[PDB]
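I am attaching a structure below and will ask some questions about it afterwards.
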Amino acid sequence: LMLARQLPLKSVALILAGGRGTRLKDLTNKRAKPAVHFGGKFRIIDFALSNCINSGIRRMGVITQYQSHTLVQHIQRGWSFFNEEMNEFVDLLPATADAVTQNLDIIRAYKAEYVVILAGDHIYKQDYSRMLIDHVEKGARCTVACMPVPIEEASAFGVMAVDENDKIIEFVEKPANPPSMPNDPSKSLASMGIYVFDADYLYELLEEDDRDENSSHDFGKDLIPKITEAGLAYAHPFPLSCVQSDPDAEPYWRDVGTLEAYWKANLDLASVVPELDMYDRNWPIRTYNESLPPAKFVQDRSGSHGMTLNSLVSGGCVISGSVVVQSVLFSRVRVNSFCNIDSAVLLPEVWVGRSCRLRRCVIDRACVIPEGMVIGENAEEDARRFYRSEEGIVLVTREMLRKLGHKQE
Amino acid sequence: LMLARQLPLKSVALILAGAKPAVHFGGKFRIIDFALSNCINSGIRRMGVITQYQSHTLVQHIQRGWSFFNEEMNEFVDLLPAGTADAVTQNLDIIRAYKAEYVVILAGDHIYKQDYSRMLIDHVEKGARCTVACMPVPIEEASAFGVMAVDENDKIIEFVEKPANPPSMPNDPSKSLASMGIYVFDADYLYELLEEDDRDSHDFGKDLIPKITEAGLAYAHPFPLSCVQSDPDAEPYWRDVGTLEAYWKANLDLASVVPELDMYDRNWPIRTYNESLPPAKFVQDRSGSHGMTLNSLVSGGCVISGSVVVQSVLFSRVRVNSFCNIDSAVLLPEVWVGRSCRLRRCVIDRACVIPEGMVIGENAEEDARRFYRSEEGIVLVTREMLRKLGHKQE
Amino acid sequence: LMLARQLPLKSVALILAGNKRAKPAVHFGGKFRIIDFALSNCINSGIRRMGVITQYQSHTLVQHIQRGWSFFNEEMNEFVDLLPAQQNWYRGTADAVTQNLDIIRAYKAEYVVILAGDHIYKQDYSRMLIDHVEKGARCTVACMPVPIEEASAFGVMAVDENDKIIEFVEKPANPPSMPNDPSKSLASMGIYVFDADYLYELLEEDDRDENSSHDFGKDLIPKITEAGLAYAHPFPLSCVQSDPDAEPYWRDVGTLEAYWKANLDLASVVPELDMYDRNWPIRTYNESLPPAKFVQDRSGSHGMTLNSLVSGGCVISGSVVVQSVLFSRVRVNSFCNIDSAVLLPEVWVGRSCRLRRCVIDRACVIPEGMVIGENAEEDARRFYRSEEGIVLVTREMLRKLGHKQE
Amino acid sequence: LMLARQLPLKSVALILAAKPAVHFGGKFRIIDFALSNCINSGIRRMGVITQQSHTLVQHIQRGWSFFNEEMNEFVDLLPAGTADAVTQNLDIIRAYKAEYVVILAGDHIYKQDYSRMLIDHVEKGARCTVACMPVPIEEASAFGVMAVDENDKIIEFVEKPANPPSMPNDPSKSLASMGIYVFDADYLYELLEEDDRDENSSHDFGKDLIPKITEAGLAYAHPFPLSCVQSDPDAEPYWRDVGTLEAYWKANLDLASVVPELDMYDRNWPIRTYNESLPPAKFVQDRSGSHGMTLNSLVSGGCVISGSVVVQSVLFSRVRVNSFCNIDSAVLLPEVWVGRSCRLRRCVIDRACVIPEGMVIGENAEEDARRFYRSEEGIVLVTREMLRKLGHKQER
């Protein structure tokens, strides 16, 4: 049959945004994880949405669960180009499962055959059409995408065990002592929060869930386990649909929970061969295309040139000489003279005063680094002034600088 | 008063093109962007781009970056196909439907910032049927321009188009009073003039402007009255970018520490096609050494492996491989610079593939043989030139 | 000094938006939603920076702004921000602005234009900005004479020879009359122009005071007046209208009768409100709809139409449509008599229906042979019937009567 | 293979060719169908070869310039027999880097799922696939006629033969080419390069390239029913060329009938066009205060009708109809102004016509034929020049 082209059209994807899980702030001091700046020009949610477009699912519902203005604004500036008459749109649904139930009437209006539940706070490339094919072929009422993960990390994920037909036999949510994969147990088998539902089953099921007082109203914590025990939950190996230029590589998926994970994932793009390919013309990522002037590199006050090693400089940046290494500079970052920026991620509109030395850190949006501030060299002092991760990564939010008496306007 | 904002709404701007208007400039722009942008910032949201010839790149640029208007709100960018006035006469039927009280004739092949609303005020206040924007230019060059002589009330006493003996200004002999090819017309008067003129040159300057002057209905508009500039204590910025040297000079100006042209002005922004590009990527060379950048621009999508980039402007997606020394150069989009190249005082055209170890800008004679070399010493490198030398473009 | 061109660009407009669909998001005139007017005015006045403050985050309002008012290129200093508000006797009008005060400060505007997005009118805010500056006021309030009987609902003001506000009172029970004509009062239109800095300071001061109700009219305007910094702006100075002689058009549309009246107004031969004015157009969501399709009824008979509007996607089998407005995708089956009615989108009228002086809500399914508008007592039982005689029919009402809505 | 969806994404559509920019069905322009088909088939990369024709460029600009180029979707305006036009721009087309090329004619009205034709193309392993439809033998001479074997491989092709070969399945019909081709991109490029580079052919697919492919045995046929989209499966495939005036009039009026052959309400295969902001269709009283009558007719946005009688008619956007008018089996294109007391029958009024007061059309056959063009079958066409020679002022 010609089902592959048909299934996306019969499907609707819902992206559960909101639920901030990041220390980073975006100019009002309380951002949501889905709207976190990434890779110089992107926000995390862009990935999920982008996948939908490239997968053939042009009907999306972004659920923003705390009236966030930066996420709504991003959807409005970068994802409001659709012609509703062509069966394509990005609806902004107001306020994990509870939010979906709250908008259940509006969703039924979509009149969708299959529903794609996604988490808009992960960075990955996946062809959802393949997962829909697997859904129909395997014929479950619910299909869940899964992948092997290190045992140490498995506590944050939902762990599952399947049979020969990839039918979900056992599921447990963020267990403290996660089961290892039965065979080749170098790591437990974690779920990716990516679901495909037959629309009718999901509607009925959410109706059932809202009336239970004791249910936690979460897919992983309450809903999915109930789905699993009835034997209607099948598994989808992520490699079956994961999109990647180099076939001989591990599937790329980052939940970007910790500061260290964020710092690592961003700096990856500055390396010679990044694990994540952001140049792939066959699976592009859509975002708000801000009009920015070219990156401007100028001489410092001493008239010296600037040096750069394995770094990214987004539009609107202005760099006076200085040395920038293993760093990612988002849009409109100003770096004044005699700076040493080092293994750092500077979010948009950061202003770095002269004679600064930044190292293994993440400067938050619009921070104003005063003149001659040093970061990343004295562990105790840095931990005192700002936040320092267990591995040694520093986070500098503009509020932290305010507490130290440095005006950020 | 209410006149100031309402005059723009009753006006329509026509941008005559040719392709020069579709020339890359400043890393992310095309020249026409300025003219159009001025209109937007001046309150004129109804534009008519007359393409001398249907240029695929110009039509495409207008389609990708300037086709965002809601026609029901009295805003549009019409693509009108086509002497200079003859092109307007051809689309005269379409233009009448605009139902504009005033028509703004612009040249889409110049780089400048001008508030056309001020020129409209000056036009109405003076009550002329036609107003011409004028700026002093060196007398030596005035032969290329249309020159004018005015009275105390900025009324044009005399006009001559491209005169062999350009008149000097009575009170500033070093230069003359030049017309900028920027006009404001009473729409109905323009219609009458075009109808009468077709039944006859077919150029505004050579034919129409002298006729209007003879009727005493042609007034002048000093450019400083409306020119937009960050530093008031400076000469008005207007570059025709005709010659290679002018193009190279204007582009590299944007790379200097203090450019004469402010491309960071949020009060008079320039609209263009907002390309979706990855950040400019700097990487290590084959030796693992760092790269050096001095007073240069690096647009999105570029990938630069170490090397030294000085006094240069790199447009989008320019690839610069290891061990390169680029100095006072302008690299247009999609240029591919092979390893170990040394480019100096040159302009590399779109998508050139520079092979490995080519040197340019050091041996004048050799450069002149391979490519085009201006009298002042600037080199231009096209895809065709490179094919003549046997270097595959693919 | 070429002020008119500059002031809008230095200004930002704030549109305050207070069962399911919110008042600013009420369908109107076949294709529009009320808020469209306010926004449109801003656009036509030169103010391309707007902030829609939604007290109740209506999915239909956000969705409408998303489909029809998210076409701006932010790099040119133009946008429509969706500002949420998180919710005493008087609704806290100012509180909603106070909540988003940080974002608004980020605009860095010299002047702020406060608007009510639940009124239908055409006004050139640039004229009010010029007058604002000329008077040198810190606050200018748009004012219009209104019938005194109704004036109790409005905020009433008394001005001097220089249009400076001398006295202000919100919703007086015993409304003061105007000196010239005491059958009218001088009412505030809930349209303000503020010096940005002054507004910021005033909101900061107001949020601290517990006594204040955080409403523009009851507390803020009196405070400004007592300082002698509140000037008035005659609406005719800026009201935009095709016919210079007619009276300024401004409709509150709170009452059901007001909605029915305003909608039906567009169906008359000469409506008071000109929706064909190419010089002051109204922007809205341009839905792709097929042309209005008129077909024969089951008997093969023609349809009759008198002073009515038929929006795109409608399908009418014969029937008689009089003094009515049919929104998009309305199906009217055979042998129907529609009279002085307003049918919101996707209404389905079964065969042999007779509707009169009524309002059918979105997507209602009228069964076959239902009569409305003729038996006052029965209509009042079945649905909602206003004191003046107008009927409203919602999907739920038809549900309770045993008629499937699906 | 596993997933068919990828074939469209690997393809680019080229729409050749004033005809494509003709108003149809009240709101659409003909080209809208082709383009729309591409969209609904998964082909979001189109190249419209124009000329320039201002109306076509403008339509593409207002209604088909909403694409995000970074997502591999666009409708670029390519300027320029038929194959020569593609050859002119094949530098740009090669830049597309498409695996398959879909050549379409933008002057036909039809609904077709090109993805199914791509499947058939690959499955048959053809270098070129030509969409084929039975046509009446009398009419088949204007078309390119072909003869195939059991495997739908094209055995014989002839362009516009005067003596069309008959077909076995329906002697009353022959096998006609629909001017819809699917090519392996590289192969197509090779054929164009060699033809412009060497052969002195007419540079037409049917006259030159299709025959060349057939003699090579690399040209297969694709039955239109395999991909034609229609709500009623038990119905005949819809495909109208609209060259003749009568065809235009008929196709337009079909949409006003109770059950149109062409479904313009299909939410599963919608047609995109320029969505102009128009006020609702306004019906008002005539000068006598009397009602208006309507029978099986369409009234687009912006129209204003004062009473009058409108029967079996299509009124495009912003048509003004004054009092005491009787319009019957007529198609009035946008912005027409009909004076008081007119009676129009079986005609097509062109854009922005101003019909003076009391003019009658469609009744006195001779009189109408005298005034302006009248087809042999009895349809009248009214153009603004026609009225100017009759002395009625336009441009008001």
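Numbering, chain C: per Swiss-Prot, residues 10-27, 38-106, 112-430 in sequence.
From the backbone N, Cα and C atoms, a Cβ is placed for every residue, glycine too.
Copied straight from Swiss-Prot:
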- C:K39 to E: The level of activation by pyridoxal phosphate and fructose-1,6-phosphate is only approximately 2-fold compared to activation of 15- to 28-fold respectively, for the wild-type. NADPH is unable to activate the mutant enzyme (MUTAGEN)
- C:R67 to C: In CL1136 mutant; less dependent on the allosteric activator, fructose-1,6-bisphosphate, for activity and less sensitive to inhibition by AMP (VARIANT)
- C:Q74 to N: The enzyme is activated 35-fold by fructose-1,6-bisphosphate (MUTAGEN)
- C:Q74 to A: Insensitive to activation by fructose-1,6-bisphosphate, but still binds fructose-1,6-bisphosphate with similar affinity as the wild-type. AMP causes similar inhibition on the wild-type and mutant (MUTAGEN)
- C:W113 to Y: The enzyme is activated 15-fold by fructose-1,6-bisphosphate (MUTAGEN)
- C:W113 to L: The enzyme is activated only 3-fold by fructose-1,6-bisphosphate (MUTAGEN)
- C:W113 to A: Insensitive to activation by fructose-1,6-bisphosphate, but still binds fructose-1,6-bisphosphate, with similar affinity as the wild-type. AMP causes similar inhibition on the wild-type and mutant (MUTAGEN)
- C:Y114 to F: Shows a decrease of affinity for the substrates and less than 2-fold activation by fructose 1,6-bisphosphate in the ADP-glucose synthesis direction. In contrast, in the pyrophosphorolysis direction, the mutant shoqws about a 30-fold activation by fructose 1,6-bisphosphate (MUTAGEN)
- C:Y114, C:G179, C:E194, C:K195, C:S212: alpha-D-glucose 1-phosphate binding site (BINDING)
- C:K195 to Q: 600-fold decrease of the affinity for alpha-D-glucose 1-phosphate compared to the wild-type. In contrast, kinetic constants for ATP, magnesium and fructose-1,6-bisphosphate are similar in mutant and wild-type cases. The catalytic efficiency is 2-fold lower in the mutant (MUTAGEN)
- C:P295 to S: In SG5 mutant (VARIANT)
- C:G336 to D: In 618 mutant; causes lowered affinity for AMP (VARIANT)
For the recorded alpha-D-glucose 1-phosphate site, whose residues are C:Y114, C:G179, C:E194, C:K195, C:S212, find every other residue on that chain with a C-beta no more than 8 angstroms from the centre of their C-beta atoms, and list them by sequence position.
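Surrounding the site, in chain order, are C:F178, C:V180, C:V193, C:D239, C:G241, C:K242, C:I245.
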Just how spread out is the alpha-D-glucose 1-phosphate site if you go by the largest Cα to Cα distance in Å among C:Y114, C:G179, C:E194, C:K195, C:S212?
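Binding-site diameter by Cα atoms for alpha-D-glucose 1-phosphate: 16 Å.
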Using a Cβ cut-off under 8 Å and a sequence separation of 6 or more, which residues in the same chain sit near C:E194 (alpha-D-glucose 1-phosphate binding site)?
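Looking at Cβ-Cβ distances below 8 Å from C:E194 (alpha-D-glucose 1-phosphate binding site), excluding near sequence neighbours, one finds C:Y114, C:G179, C:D239, C:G241, C:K242, C:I245, C:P246.
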Counting Cβ atoms within 10 Å of each candidate's own Cβ, which of the mutagenesis positions C:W113, C:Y114 comes out highest?
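Result for the most crowded candidate: C:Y114.
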In Å, rounded, how far does the Cα of C:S212 (alpha-D-glucose 1-phosphate binding site) sit from the Cα of C:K195 (mutagenesis position)?
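C:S212 (alpha-D-glucose 1-phosphate binding site) and C:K195 (mutagenesis position) have their Cα atoms 10 Å apart.
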Which of the recorded positions C:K39, C:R67, C:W113 have a Cβ less than 8 Å from any Cβ in chain D?
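Sorted by position along the sequence, the hits amount to none.
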Going by C-alpha distance, which of the recorded positions C:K39, C:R67, C:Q74, C:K195, C:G336 is nearest to C:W113 (mutagenesis position)?
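With Cα distances computed to C:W113 (mutagenesis position), the winner among C:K39, C:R67, C:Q74, C:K195, C:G336 is C:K195.
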Could you tell me the whole-number distance in Å between the Cα atoms of C:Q106 and C:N112, where 5 residues in between were not modelled?
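Each end of the gap has a Cα atom, and these are 11 Å apart.
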By the DSSP assignment reduced to helix, strand and coil, which category contains C:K195 (mutagenesis position)?
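Going by the DSSP assignment, C:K195 (mutagenesis position) belongs to neither helix nor strand, so it counts as coil.
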Look at the recorded positions C:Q74, C:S212 and tell me which residue has the greatest number of other C-beta atoms within 10 angstroms of its C-beta.
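For the recorded positions C:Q74, C:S212, the Cβ with the most other Cβ atoms within 10 Å is C:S212.
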Given a gap of 10 unmodelled residues from C:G27 to C:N38, what is the distance between their Cα atoms, rounded to a whole number of Å?
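A straight Cα-Cα distance of 12 Å links the two sides of the gap.
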For C:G179, C:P295, C:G336, listed as recorded positions, tell me which one has the smallest number of other Cβ atoms within 10 Å.
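Sparsest of the recorded positions C:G179, C:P295, C:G336 by Cβ contacts within 10 Å: C:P295.
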For C:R67 (variant position), what residues in its own chain, 6 or more apart in sequence, show a Cβ-Cβ distance under 8 Å?
C:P17, C:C61, C:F91, C:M95, C:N96, C:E97, C:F98
In sequence order, which residues at least six apart in the same chain have a CB under 8 Å from the CB of C:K195 (mutagenesis position)?
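Once residues fewer than 6 apart are set aside, C:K195 (mutagenesis position) is near C:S176, C:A177, C:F178, C:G179, C:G241, C:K242.
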Cα-Cα, whole number of Å: C:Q74 (mutagenesis position) versus C:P295 (variant position)?
33
Pop the Cα-Cα gap between C:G336 (variant position) and C:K39 (mutagenesis position) into the table, whole Å please.
24
Let me check the 10 A CB neighbour count of C:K39 (mutagenesis position). How many other CB atoms are there?
10
Rounded to the nearest Å, what's the C-alpha distance separating C:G336 (variant position) and C:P295 (variant position)? Just drop the number here, would you?
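One finds 20 Å between the Cα atoms of these residues.
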Can you see whether DSSP assigns C:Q74 (mutagenesis position) to helix, strand or coil?
coil
Using DSSP with the three-state reduction, classify C:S212 (alpha-D-glucose 1-phosphate binding site) as helix, strand or coil.
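The residue in question, C:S212 (alpha-D-glucose 1-phosphate binding site), is strand (DSSP, three-state).
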